[PDB]
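Here the structure comes first, spelled out in structure tokens, and everything after it is commentary.
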Amino acid sequence: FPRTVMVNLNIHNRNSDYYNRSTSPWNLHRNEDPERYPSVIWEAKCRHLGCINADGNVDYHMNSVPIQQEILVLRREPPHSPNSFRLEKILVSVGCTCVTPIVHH
Amino acid sequence: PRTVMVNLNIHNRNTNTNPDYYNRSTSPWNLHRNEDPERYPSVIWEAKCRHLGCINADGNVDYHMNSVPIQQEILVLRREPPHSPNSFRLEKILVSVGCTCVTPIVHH
Ligand SMILES: Cc1nonc1C(=O)N[C@H](c1nc(C[C@H]2CCc3ncc(Br)n3C2)n[nH]1)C1CCCCC1
């Protein structure tokens, strides 16, 4: 396999309100880094420690937890390079789910 | 620039800062493997919700709420020209990363 490859950055496209409607709702935080491509990554932060019940109240017996995705990004290498990068692997929170807590004495 | 160089020797970045949700969730899911030799990454894991409803306190399915996949817009590299080992174009796809439980949209 090659160490260095060429990439054409002219993206071709190939084929919601859940953050508010979820029992483990979240808000998005925009993370911008001019040394990275994509420069913007949107990260989810859970709104509550617990989950929302049928009445609209917080149920503390369950937990809202972020679902993290491993993703690759391009980091400019050398720094500030307009046209050369290295792949970097990061973790990004993409939303939240409601889980039963882990309990131990 | 239209064309850039990319070094494929990945470096991890903070993968050990805040490092079974798919099973513990009220909207559980399983991951399915999707392989495409013309794409980089060649393997993508896609979540599929286990149920239409969500799991309640009693351990039963609550049909009044819906499990939905959280889809994320992701970029991939597609070999260009086809079968090229070292040249690609970016393409945008949607990947289901996990599931959450939502109230349904209702028309009254
Ligand atoms: C997983 C997965 N399975 O297949 N490919 C990947 C994957 O990591 N692809 C990468 C990727 N795509 C994005 C779009 C971001 C849009 C904004 C955003 N906010 C939260 C997130 Br998560 N994102 C995602 N970033 N990095 C690209 C691979 C090749 C070089 C370019 C990057």
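Chain B residue numbers are taken from Swiss-Prot; in order, the displayed residues are 42-60, 65-153.
Per deposition record, X-ray crystallography, 1.5 Å.
Cβ atoms here come from the backbone N, Cα and C positions, even for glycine.
For the mutagenesis of B:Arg69 to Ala, Swiss-Prot gives this note: Impairs binding to IL17RA and IL17RC. The structure shown keeps the original residue. Here Swiss-Prot describes B:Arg78 to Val as a published mutagenesis experiment; the accompanying note says: Decreases the affinity for IL17RA by 5-fold. Per Swiss-Prot, mutagenesis B:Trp90 to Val is noted as: Has no effect on the affinity for IL17RA. Quoted from Swiss-Prot, the note attached to the mutagenesis of B:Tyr108 to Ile states: Decreases the affinity for IL17RA. Quoted from Swiss-Prot, the note on mutagenesis experiment B:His109 to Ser is: Decreases the affinity for IL17RA.
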State the three-class DSSP label for B:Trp90 (mutagenesis position), counting H, G and I as helix, E and B as strand, and everything else as coil. strand
On a count of neighbouring CB atoms within 10 A, which of the mutagenesis positions B:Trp90, B:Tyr108 is highest? B:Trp90
Using a Cβ cut-off under 8 Å and a sequence separation of 6 or more, which residues in the same chain sit near B:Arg69 (mutagenesis position)? none
Most Cβ neighbours within 10 Å: which of the mutagenesis positions B:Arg78, B:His109 is it? B:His109
Filter the mutagenesis positions B:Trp90, B:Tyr108, B:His109 down to those whose C-alpha lies within 10 angstroms of the C-alpha of B:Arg78 (mutagenesis position); answer none if the list is empty. B:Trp90
Using a Cβ cut-off of under 8 Å to chain A, which of the mutagenesis positions B:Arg69, B:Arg78, B:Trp90, B:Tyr108 qualify? B:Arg69
Flanks of unmodelled region: B:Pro60 and B:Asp65, 4 residues missing; rounded Cα separation in Å is 12
Would you mind reading off the Cα separation of B:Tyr108 (mutagenesis position) from B:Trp90 (mutagenesis position), to the nearest angstrom? 27
Inter-residue C-alpha distance, B:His109 (mutagenesis position) and B:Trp90 (mutagenesis position) (nearest angstrom): 29
For B:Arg78 (mutagenesis position): DSSP state (helix, strand, coil): strand
